[PDB]
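Peer 1: Shown below is the structure under consideration.
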Amino acid sequence: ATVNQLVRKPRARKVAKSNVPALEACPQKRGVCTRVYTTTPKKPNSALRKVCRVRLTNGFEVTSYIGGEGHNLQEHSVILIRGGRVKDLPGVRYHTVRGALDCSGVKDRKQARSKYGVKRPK
Amino acid sequence: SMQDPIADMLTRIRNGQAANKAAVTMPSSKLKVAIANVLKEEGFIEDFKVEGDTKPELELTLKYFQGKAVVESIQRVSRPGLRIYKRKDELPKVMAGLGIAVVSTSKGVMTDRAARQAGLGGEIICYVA
RNA sequence: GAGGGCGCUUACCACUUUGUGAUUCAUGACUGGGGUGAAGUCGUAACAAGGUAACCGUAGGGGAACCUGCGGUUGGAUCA
RNA sequence: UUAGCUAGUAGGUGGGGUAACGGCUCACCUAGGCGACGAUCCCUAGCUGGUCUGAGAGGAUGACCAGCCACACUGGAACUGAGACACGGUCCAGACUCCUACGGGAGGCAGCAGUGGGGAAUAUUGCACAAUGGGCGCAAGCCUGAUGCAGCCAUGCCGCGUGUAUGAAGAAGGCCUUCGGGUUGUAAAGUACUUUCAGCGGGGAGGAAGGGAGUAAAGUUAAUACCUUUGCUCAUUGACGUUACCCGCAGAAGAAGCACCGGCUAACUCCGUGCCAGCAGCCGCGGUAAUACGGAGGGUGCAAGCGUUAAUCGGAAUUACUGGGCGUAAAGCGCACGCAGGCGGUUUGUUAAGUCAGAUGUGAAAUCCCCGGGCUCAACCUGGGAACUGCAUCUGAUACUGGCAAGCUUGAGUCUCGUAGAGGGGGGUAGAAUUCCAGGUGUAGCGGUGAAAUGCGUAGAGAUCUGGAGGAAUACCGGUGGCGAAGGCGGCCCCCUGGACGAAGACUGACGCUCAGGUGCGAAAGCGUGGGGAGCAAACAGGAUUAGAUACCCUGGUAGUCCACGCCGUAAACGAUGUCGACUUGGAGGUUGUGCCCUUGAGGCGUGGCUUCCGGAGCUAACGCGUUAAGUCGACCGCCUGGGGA
RNA sequence: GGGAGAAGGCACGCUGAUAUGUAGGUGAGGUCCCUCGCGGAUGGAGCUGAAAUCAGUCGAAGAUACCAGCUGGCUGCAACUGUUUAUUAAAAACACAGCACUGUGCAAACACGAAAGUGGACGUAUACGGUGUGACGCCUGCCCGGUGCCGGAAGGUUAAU
Ligand SMILES: [Mg+2]
Ligand SMILES: [Mg+2]
Ligand SMILES: [Mg+2]
Ligand SMILES: [Mg+2]
Ligand SMILES: [Mg+2]
Ligand SMILES: [Mg+2]
Ligand SMILES: [Mg+2]
Ligand SMILES: [Mg+2]
Ligand SMILES: [Mg+2]
Ligand SMILES: [Mg+2]
Ligand SMILES: [Mg+2]
Ligand SMILES: [Mg+2]
Ligand SMILES: [Mg+2]
Ligand SMILES: [Mg+2]
Ligand SMILES: [Mg+2]
Ligand SMILES: [Mg+2]
Ligand SMILES: [Mg+2]
Ligand SMILES: [Mg+2]
Ligand SMILES: [Mg+2]
Ligand SMILES: [Mg+2]
Ligand SMILES: [Mg+2]
Ligand SMILES: [Mg+2]
Ligand SMILES: [Mg+2]
Ligand SMILES: [Mg+2]
Ligand SMILES: [Mg+2]
Ligand SMILES: [Mg+2]
Ligand SMILES: [Mg+2]
Ligand SMILES: [Mg+2]
Ligand SMILES: [Mg+2]
Ligand SMILES: [Mg+2]
Ligand SMILES: [Mg+2]
Ligand SMILES: [Mg+2]
């Protein structure tokens, strides 16, 4: 309000927390799968979206989402967690970037292969 | 408690212009007369006069041009509690030269343009447009 | 002989040891509340004068929304 | 949501010690020093020039380089040395590793390369002292994992190329197709043309300056000896180096991919499932075609890069100093007093702290910007200028703020005469009425409800009269009447007392406003002690309604509501509108005082305080405020930053 | 108010200096004054006399003998001091201040008393007796169905006479 009140109590900021706490300012984090399963998204959406509870190497254990169509993930699988949330999945805050150590690219895809780790067809 | 006479003068003249008054009598002061001299020189007012022996009273005459008031906006700048001191380089310009940004300095209170011409800074008093 | 070296001792002093406090983290049988949800069970408390006008402070009572008394407001509709 | 810390600690006296000043340290004396302008404590963090975002203000940040600081497996210490408590110097303690003939000994790559481990992620166990320095040496000369270079990585910036003029049967094929045509498309084939860049064969500057071997003159010197300087031609020195650069070879070859296409946002048509696969940054899409999923055609954008992820800022005026609000979206403390603090009516004199102008020192270099130059050009480098918005010093101004002094009443306050008021505290008294106690008449009902019943009655209920007891408040007055800071106050009288307003005066002289922290008051309800208790009435019982009613309808009924002394500071404590000063059209009233005119009637004109309703400008998102503003400003405090969690 | 002497730790002998005995206490003689004695101001002669600092010194051991707390944490009970079965139970058992009920208007209730009389009490409902629980904080929620106590005599039964 007044200049004297501003001098007394400074016009402080408002710190906002990140939406990817388990990354600790890192683009990708290597982790090991712990629980591979499928969950039903919140209404009005309805599906069997494939998610994975994975414990990162730093110690954090989160749940990520598997994109594309078809994957070869199971227990004791090394994946590369990437930062990104799914709006229609309560709790999911991360994805698994394809083309990594074990999560191979999507089969029979020829468009947007950069986001799914698919090699250039011959 | 009346803690600012310059603000009172600006409020009185601004309300008189809004109400289409002819004269606005008020208790005057040395700085009030100095500011009224600048207003007369710049033509924003019509006339100012100090009439009083023991308690001097300034009776400014409002100036109207085809119904519209000559002064568009009157604004106090260096109000008591927030003092503004700008050098010659950073002297303000009101309405791109169409308004006055009155500055008080060592060589009296002439105006912003005269302060720039003389090459000395000062404190801003009133923005009149 | 002066004086200097070796040894010894005193003072400072690192590692270490004893007792009791303060703070933080993790864990802990069990336990209270809150937020999420799918055709789950009970009631209709608020929104009209919501059908007992609502709401606030307080005290008591009840499976629950809530009820009652006290003090204040119309952010209630009609009307001598 | 860190209010006290410090006993060598504040200071002093005297001595000893470093290069010097120094509680740097001991021996005595005075108990001080720090702290609401944040001491102490906790977490995190190398600082700066700079860097990125932003018009600026600001926000984040410390890659490379440069300056400073701190550290060499960890802790402690000292010696040499001008310069260290010292990265590859010393000793000891702790751990690790490695020999031992078991008495015993050796080491510290957060140096240059490289290894193991961690991670999403970091590069060769390369050449040379040729140039610049550094160290040593008279000089030659030696070393330098500094440095000058070499290799890998699209990690970042910039440049070039991956062709070109064409070339219509709008070849063929593909795509859909209203099956007539369109798209790809001058695209492709074919033709003419060029050979950048890559490969081959050659030439080929420049970073190299000096140094030694010889010859002369001068400077010396007893002396052309010896040495220095000045020159002089010759014989000399390159990791880069397959150097930059240029020349001829021949052929279009050896070189384009990535993301998106519903809106934000630049770009639409078919096929395949069928809330399934799935997309997703928000709006949201998939339930027989959703231009939104996957495939195709086509187009869009960038380009040796294209997208995602990680982090900062703009937009976000969404922390607002520039640049916001608090009546209703979140926001005036319930009110008052008041400290520190903030601000401050009017005139003059003095000073020049704040302010202003000039000059000096400085603000390293590097970096941004402007003017130019060199690599074919840009990136890159470079010269000058500007800038570094800052600080200190010196010289001049007092218009303003502040320091001091001397004046004024217009702010504030006092006295004098009067006025209104449920203002507060304490004590008395009158009356209606309700409820009981006793008695006299008095007979079958009374009370209650939408309907009844619990309940009261022949043990005389209900009704009336008489006498007595007890508690509360005061019918009409009574009104958007009055007072009070707020909460709140209502028969009458007595005592104390606060506050408010008016004609005419006199007087001090800025003594004025706000106010975190603090202090006091403060509805009801609640709690403790001592009293009292008529009526009303939480809890509780019974009756009634309802499918159910732990409630609204009824009969009882305790706490409490009544008093004294104590505790809380809670309300929709509201005008959802903080305190003080000035200005801004008007109308119709209520209350209270005063002035004047012939007051023959509350006849007429004025003039202050409070309060009520409309209403102009203006304001507001609109309801609405509207002289008692939510209209324009001034001084201050408190509060707000999405809804839940709370 | 307390736990608390919490837990734990430091110094304790002797000698010499500060000081040939210090700080302190007691207190001589000589000036003084008297309204003169058991007097009033100076005075430290003498005696007694801690505590600490510094240095040295001897022993394994210096509160060296006797005397002279073991400590902490959780938990049930009773608030606590106290009292209790002389002579096997000292406790959670009784009492306690406080709280609640009831009776009691004085020639009071009650108790000892065939009675007089006395205590209560030479007190007067803030007094006394009896019964329950037993400092203090949150409280004492429902029932008179039954047995007691209190209020009534409308009705039935009802002795002596
Ligand atoms: Mg109120
Ligand atoms: Mg000392
Ligand atoms: Mg910003
Ligand atoms: Mg190391
Ligand atoms: Mg060092
Ligand atoms: Mg290395
Ligand atoms: Mg060299
Ligand atoms: Mg065709
Ligand atoms: Mg889209
Ligand atoms: Mg706002
Ligand atoms: Mg609301
Ligand atoms: Mg609100
Ligand atoms: Mg208020
Ligand atoms: Mg050029
Ligand atoms: Mg610079
Ligand atoms: Mg002045
Ligand atoms: Mg009360
Ligand atoms: Mg009732
Ligand atoms: Mg009932
Ligand atoms: Mg309020
Ligand atoms: Mg005030
Ligand atoms: Mg109005
Ligand atoms: Mg003595
Ligand atoms: Mg037990
Ligand atoms: Mg117990
Ligand atoms: Mg006991
Ligand atoms: Mg016994
Ligand atoms: Mg015992
Ligand atoms: Mg007992
Ligand atoms: Mg009981
Ligand atoms: Mg009974
Ligand atoms: Mg009886």
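The numbering of chain A matches Swiss-Prot: 2-123, in order.
Even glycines carry a Cβ here, placed using N, Cα and C.
According to Swiss-Prot, the natural variant A:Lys43 to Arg carries this note: Confers streptomycin resistance but not hyperaccurate translation. In Swiss-Prot, the entry for mutagenesis A:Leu57 to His states: Protein is not incorporated into ribosomes. The structure shown retains the original residue. For the mutagenesis result A:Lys88 to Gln, the note given in Swiss-Prot is Confers low-level resistance to streptomycin and a 15% decrease in the translational elongation rate.
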Peer 1: Applying a 10 Å Cβ distance cut-off over all chains shown, what neighbour count does A:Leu57 (mutagenesis position) have?
Peer 2: 20
Peer 1: Using a Cβ cut-off under 8 Å and a sequence separation of 6 or more, which residues in the same chain sit near A:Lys43 (variant position)?
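Peer 2: Non-local contacts for A:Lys43 (variant position): A:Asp89, A:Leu90, A:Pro91.
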Peer 1: Need the DSSP three-state call for A:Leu57 (mutagenesis position) to compare against my parser.
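Peer 2: Reduced to three states, the DSSP call for A:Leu57 (mutagenesis position) is strand.
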Peer 1: List the residues of the same chain that sit at least 6 positions away from A:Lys88 (mutagenesis position) in sequence and have their Cβ under 8 Å from its Cβ, in sequence order, or write 'none'.
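Peer 2: In sequence order, no residue meets the Cβ cut-off.
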